[PDB]
Amino acid sequence: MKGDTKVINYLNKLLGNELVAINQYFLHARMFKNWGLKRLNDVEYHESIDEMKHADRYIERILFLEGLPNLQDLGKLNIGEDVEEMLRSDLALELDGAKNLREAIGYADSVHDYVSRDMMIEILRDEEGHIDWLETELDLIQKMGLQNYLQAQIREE
Amino acid sequence: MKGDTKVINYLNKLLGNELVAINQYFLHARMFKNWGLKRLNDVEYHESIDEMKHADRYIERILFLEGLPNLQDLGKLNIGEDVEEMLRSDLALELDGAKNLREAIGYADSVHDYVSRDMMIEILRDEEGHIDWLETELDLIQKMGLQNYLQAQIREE
Amino acid sequence: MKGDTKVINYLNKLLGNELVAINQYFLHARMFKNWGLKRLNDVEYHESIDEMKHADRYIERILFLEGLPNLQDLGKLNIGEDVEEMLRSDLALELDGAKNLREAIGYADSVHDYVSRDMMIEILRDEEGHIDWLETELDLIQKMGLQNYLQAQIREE
Amino acid sequence: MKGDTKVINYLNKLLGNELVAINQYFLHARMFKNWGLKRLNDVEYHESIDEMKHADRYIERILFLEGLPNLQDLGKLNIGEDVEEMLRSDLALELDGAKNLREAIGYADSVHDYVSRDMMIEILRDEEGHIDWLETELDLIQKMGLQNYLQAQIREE
Amino acid sequence: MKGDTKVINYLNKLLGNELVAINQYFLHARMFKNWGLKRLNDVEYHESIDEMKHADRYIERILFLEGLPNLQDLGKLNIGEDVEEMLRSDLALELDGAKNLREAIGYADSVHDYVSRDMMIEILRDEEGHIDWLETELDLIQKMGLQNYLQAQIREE
Amino acid sequence: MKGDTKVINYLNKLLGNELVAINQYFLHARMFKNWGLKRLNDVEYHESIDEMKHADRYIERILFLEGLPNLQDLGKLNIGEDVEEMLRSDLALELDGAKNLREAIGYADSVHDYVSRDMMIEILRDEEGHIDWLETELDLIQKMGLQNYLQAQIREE
Amino acid sequence: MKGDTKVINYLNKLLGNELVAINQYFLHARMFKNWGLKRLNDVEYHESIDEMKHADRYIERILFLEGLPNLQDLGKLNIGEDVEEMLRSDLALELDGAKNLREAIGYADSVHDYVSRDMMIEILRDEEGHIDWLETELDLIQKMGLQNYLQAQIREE
Ligand code: ZNH
Ligand code: ZNH
Ligand code: ZNH
Ligand code: NA
Ligand SMILES: [Zn+2]
Ligand SMILES: [Zn+2]
Ligand SMILES: [Zn+2]
Ligand SMILES: [Zn+2]
Ligand SMILES: [Zn+2]
Ligand SMILES: [Zn+2]
Ligand SMILES: [Zn+2]
């Protein structure tokens, strides 16, 4: 069913954000794991899987609308070297991605692609869940100090 | 069955205390939860449900005695901004509520309303349990310091 | 994540509505229970719990958006003295709340808060559910008479 | 297997009767449901399903006999606006449809289409069950009065 | 609850669309079954049931909003005589229904009927899934040829 | 119970039809099995068992009516040498037997042997079932070609 | 534990190969799924998961050896527009990655990194299995024709 060409462009843009976040959150998780921070490995691994499922939804919707999914261009990752920098970089990526989502949701409504809009609002709700987690962990680092925070990451939850 | 006018006034006063405590302990719980202090969310949530059950008991006892439960007037909440301030706020509210309970329990005995007295003594025993938990947490904050105390709240118990 | 000031204001207004409805539907339920109308007690009790769940959603959303939930201001309850008057007061309260909800849904869309909007639409569906039950019970009273209606409330459904 | 042209015409006429009944029964059931008359919704919904199954049998038998099922021409519904008017309209529709069935059964026998005759007789047995229930409900309304009758419909049976 | 007049007209127009598709997809299913194409009978039967469930949702919504569901005016079926023509005809019907849905969803938003809007978006998501299936089957016919395609329909999946 | 002489004659005529079909179906089944067309073996074998059960019913009815079942005279089998010729021969046989069944059914009715008539109508329904399957398979051969059709018979269903 | 710089460079080059393969096989799978070729979607999806597991192993090995996994540079995908072209593209990518693997396995032996060598031989056995499946499917297309091949992909195996 042929979709609106700009909707497809947005979906490819948002797919590009997911591709970045898949890789950044997967590398972060295994860096946490190598450091023995098991609680952080588990959550970041999960977040990477969530982004993978978001990418799947975009790819399928692009194909249904008769566009070409763009998995070739990968935007810039910002890996970071310590726990706090890694989480802050993940939050920055989510905040930028949420901005792109809100723009695309309003456009899809304007051209009456209400199914694409509904799918994106569901994805946005997941992203705001990630933002909440990231902000909350960052606040805990500053409330209990980095050393107490790291001790709390050794065991799985 | 027509109850004593002053007993009903006490029951409406005690109900008004429970109404304040429902709202205050529920908001504190969700604040702790937003900060990632799952252990404190769990306890405060269950204290809120306790006050909800006490409120029910007062409402039904007032209606049985042919009075009008007053759920319109809501006393002053003291929310607070940090963990220790919130816990001290809840403790002050329980201690004030306990004095009101002691006064009503003695008066109910004076007019031979022994069923209301027995109901209130059960509620007072519950409140002294909250007091115990609150005082003990405030002491733990002093003995181990706030940073260690907050680390101990990240996971559920 | 910082929210829109007016959206937070709307969420606090909608929360204020839920607080009125919690108290009014809970008291109505126990009045029905004291009169031995178990069927009406059960439904009104479950409507009250449902409003409690809506309040919880507003509180957690306001907090994530970094606002202050207002559980201190409590609007006017209209309790009523007979069955039909109580149901009509509950209906009027739901209708006012649905008006406020429609206004906040339109506005959350205007500022691209699509998650708050999606949350509120789910709540509006619950309220329309309550409206339908209330209207239908009021029609049954006119169609079968109050006496037959009351007789049908004695047993649980 | 090529059937008799007139038998196919009769099956299409009866299929038309069923299509009217499917819609009228279904709308009546949801009107009963909206009014809180749960007992009547349950029965009328299941009568609708019965007519649906009858329509399927007509459709498959016309196709087997190499005719064209006519689902395009919908006859006249008579909805009605109160309970008794709705039940009497269903009864009239059934009585008309049983008259048509008797004609078709006799014709199918005279052209030796004994399988189509046997199918129609089983369908007529179902319609006669529907006539029985409808006549009985209408008598009950007269014997106990509309108000008592409506009270009896509130709960599912 | 008194709904908006033009929303009710939209809901009745969309209900009409579903009524057409109920009949067309059921007749096509039994045609396929009579030809021994069991796989096509199974899908088209469950598309019919899907449209029946949508029509139920429109009827209940209209009644809640105090409108009159219109099950009397049946639009034009286009049945067709071979497999490709029947699938193309189902696809044409779905695309016309989706156009009507987009228009209605826009309007319901403008009058703040967000529950009706949310209902329609869910139905639209179902229709776009049907469009996907139909387009894919029609492509398979071209890619593998009609004879190979028909052979693959003989067994249930 | 002494039955009508001409009914017994018809029952023996119908029994004779079944004896031919039993042998013809069974041989065709095992020819299909020998060719590796397992799907056709399964169906034809079960058509054979079905005619055996019809034969058994004729034999018991005749004996009850105090006639002599005739298993001695075996009408003409037409075996055929390729799949399509075999299916056409079965279809011709069934169509001839349905003709006799209609004749017998009309006569049993005229002599008031309603139990024999009812028995025959149940058997006629079974035969029209076989006719339907045979016609459909012959149509599938035409629509997909013999080569594709034979490939679809290799595996059991 | 400090790894050999050139081993880490090989591990990062092989990880790059898997990253291309993850994206190409996931997109190919969803294209097959959108075309209704469920058997091809299922295999290609599971090939993508295989390459994801391979990437996880390279990432963890590199981190252990104290190097930096490179998830930022994405090599060239070659998507293609029809089944045979897509399968041939996957086969070419696998054969390139198998050459790189042979080169890295030989070098890890030379520097005595036997654990990395062992890891890579396991990955090589997996890739050789993929090569086998791809070559086999491409041969089946030639032997039976594309139309017959496509028909065989419609149902899941
Ligand atoms: C890009 C694009 C992409 C996409 C779309 C995806 C998607 C995906 C999906 C859908 C899944 C399933 C999950 C669930 O459960 O649901 C997965 C899994 C997955 N994954 Zn991934 N991915 C990807 C990439 C990736 C990468 C790049 C990596 C590495 C780095 C990965 C690693 C992974 C893992 C490990 C897993 C799991 C596996 C198993 O199964 O175990 N991955 N994934
Ligand atoms: C005021 C008055 C009042 C009263 C009387 C009450 C009471 C009550 C009761 C009885 C219950 C049940 C539980 C148990 O038991 O377990 C409840 C639940 C409850 N609740 Zn609530 N509430 C109230 C208010 C409230 C509020 C205001 C809120 C918010 C804020 C709440 C929230 C709640 C919740 C969340 C819950 C749970 C529910 C469920 O189940 O889920 N709530 N509560
Ligand atoms: C017309 C033509 C027609 C036909 C033939 C039919 C048929 C039918 C059948 C066969 C079935 C199944 C049954 C049983 O199994 O029990 C049904 C179901 C049915 N259906 Zn329907 N339909 C119809 C129409 C219809 C309409 C129009 C509607 C609406 C109004 C409906 C609604 C319905 C429902 C709701 C159901 C149930 C569904 C389910 O599955 O859940 N429907 N359906
Ligand atoms: Na009465
Ligand atoms: Zn995501
Ligand atoms: Zn309490
Ligand atoms: Zn609510
Ligand atoms: Zn019927
Ligand atoms: Zn539909
Ligand atoms: Zn037979
Ligand atoms: Zn690989």
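We count from 1, first residue shown onward.
Including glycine, each Cβ sits where the backbone N, Cα and C put it.
Sequence-distant neighbours of C:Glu18 (mutagenesis position) (same chain, six or more apart, CB under 8 Å from its CB) are C:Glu51, C:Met52, C:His54, C:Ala55, C:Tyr58, C:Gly97, listed in sequence order. Quoted from Swiss-Prot, the note on the mutagenesis of C:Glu18 to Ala is: Highly decreased Fe(2+) oxidation activity. Is also severely restricted in its ability to lay down an iron core.
Sequence annotations record features per position, and here Swiss-Prot assigns Fe cation 1 binding site to C:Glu18, C:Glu51, C:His54, C:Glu127. Cβ neighbour count for C:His54 (Fe cation 1 binding site): 23 (other Cβ atoms within 10 Å of its Cβ, all protein chains included). Classification of C:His54 (Fe cation 1 binding site) by DSSP places it within a helix.
Reduced to three states, the DSSP call for C:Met31 (mutagenesis position) is helix. One entry in Swiss-Prot concerns the mutagenesis experiment C:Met31 to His or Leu. Its note says: No loss of heme binding.
Following the DSSP three-state reduction, the secondary structure of C:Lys38 (variant position) is helix. Around C:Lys38 (variant position), a 10 Å sphere centred on its CB holds 15 further CB atoms from the protein chains shown. Natural sequence variation is annotated in Swiss-Prot for C:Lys38 to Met, with the remark: In strain: ECOR 30.
Within its own chain, C:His46 (mutagenesis position) has no residue 6 or more apart in sequence whose C-beta sits under 8 angstroms from its own. According to Swiss-Prot, the mutagenesis experiment C:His46 to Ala carries the following note: Fe(2+)-binding and single turnover oxidation at the ferroxidase center occur normally but iron mineralization within the cavity is significantly impaired.
What Swiss-Prot records for C:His46, C:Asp50 is Fe cation 3 binding site.
Taking the Cβ of C:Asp50 (mutagenesis position) as reference, residues of its chain lying under 8 Å away and at least six apart in sequence are, in sequence order, C:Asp126, C:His130. According to Swiss-Prot, the mutagenesis experiment C:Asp50 to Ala carries this note: Fe(2+)-binding and single turnover oxidation at the ferroxidase center occur normally but iron mineralization within the cavity is significantly impaired.
Here Swiss-Prot flags C:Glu51, C:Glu94, C:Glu127, C:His130 as Fe cation 2 binding site.
According to Swiss-Prot, the experimentally introduced change C:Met52 to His or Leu is described as follows: Loss of heme binding. Is still capable of accumulating iron.
The 10 Å shell around the Cβ of C:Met52 (mutagenesis position) contains 18 further Cβ atoms across the protein chains shown. Among the features that Swiss-Prot reports, heme b binding site is placed at C:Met52.
The note that Swiss-Prot attaches to the natural variant C:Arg57 to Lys is: In strain: ECOR 30. Residue environment of C:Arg57 (variant position) contains 17 other Cβ atoms, counted within 10 Å of its Cβ in all protein chains.
The secondary structure of C:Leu68 (variant position), as reduced to three states from DSSP, is coil rather than helix or strand. The note that Swiss-Prot attaches to the natural variant C:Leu68 to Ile is: In strain: ECOR 30.
Residues near C:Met86 (mutagenesis position) in space but far in sequence (CB under 8 A, at least 6 apart, same chain), listed by position: C:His28, C:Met31, C:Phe32, C:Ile79, C:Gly80. DSSP assigns C:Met86 (mutagenesis position) to a helix. While the structure shown retains the original residue, Swiss-Prot records the mutagenesis experiment C:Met86 to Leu with this note: No loss of heme binding.
According to Swiss-Prot, the experimentally introduced change C:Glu127 to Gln is described as follows: Decreased Fe(2+) oxidation activity. Is also affected in its ability to lay down an iron core. The local packing around C:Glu127 (mutagenesis position), expressed as other Cβ atoms within 10 Å of its Cβ over all shown chains, amounts to 23.
Swiss-Prot documents C:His130 to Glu as a published mutagenesis change and attaches the note Decreased Fe(2+) oxidation activity. Is also severely restricted in its ability to lay down an iron core. In the three-state DSSP assignment, the secondary structure recorded for C:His130 (mutagenesis position) is helix.
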Listed recorded positions (C:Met31, C:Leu68), ranked by Cβ neighbours within 10 Å, top entry: C:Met31
In sequence order, those recorded positions of C:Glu18, C:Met31, C:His54 whose CB lies under 6 Å from ligand 7: C:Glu18, C:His54
Other CB atoms within 10 A, centred on C:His130 (mutagenesis position): 22
Closest of C:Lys38, C:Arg57, C:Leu68, C:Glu127 to C:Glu94 (Fe cation 2 binding site), Cα positions, recorded positions only: C:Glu127
Between C:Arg57 (variant position) and C:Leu68 (variant position): CA-CA distance (Å): 14
Sites among the recorded positions C:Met31, C:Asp50, C:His54, C:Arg57 close to chain B [C-beta, under 8 Å]: C:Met31
C:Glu127 (mutagenesis position) and C:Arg57 (variant position), distance between Cα atoms, whole Å: 14
Cβ within 8 Å of the mean position of the Cβ atoms of C:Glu18, C:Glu51, C:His54, C:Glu127: remaining residues of the chain near Fe cation 1: C:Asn17, C:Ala21, C:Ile22, C:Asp50, C:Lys53, C:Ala55, C:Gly97, C:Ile123, C:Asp126
Distance from C:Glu127 (mutagenesis position) back to C:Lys38 (variant position), taken between C-alpha atoms, in Å: 22
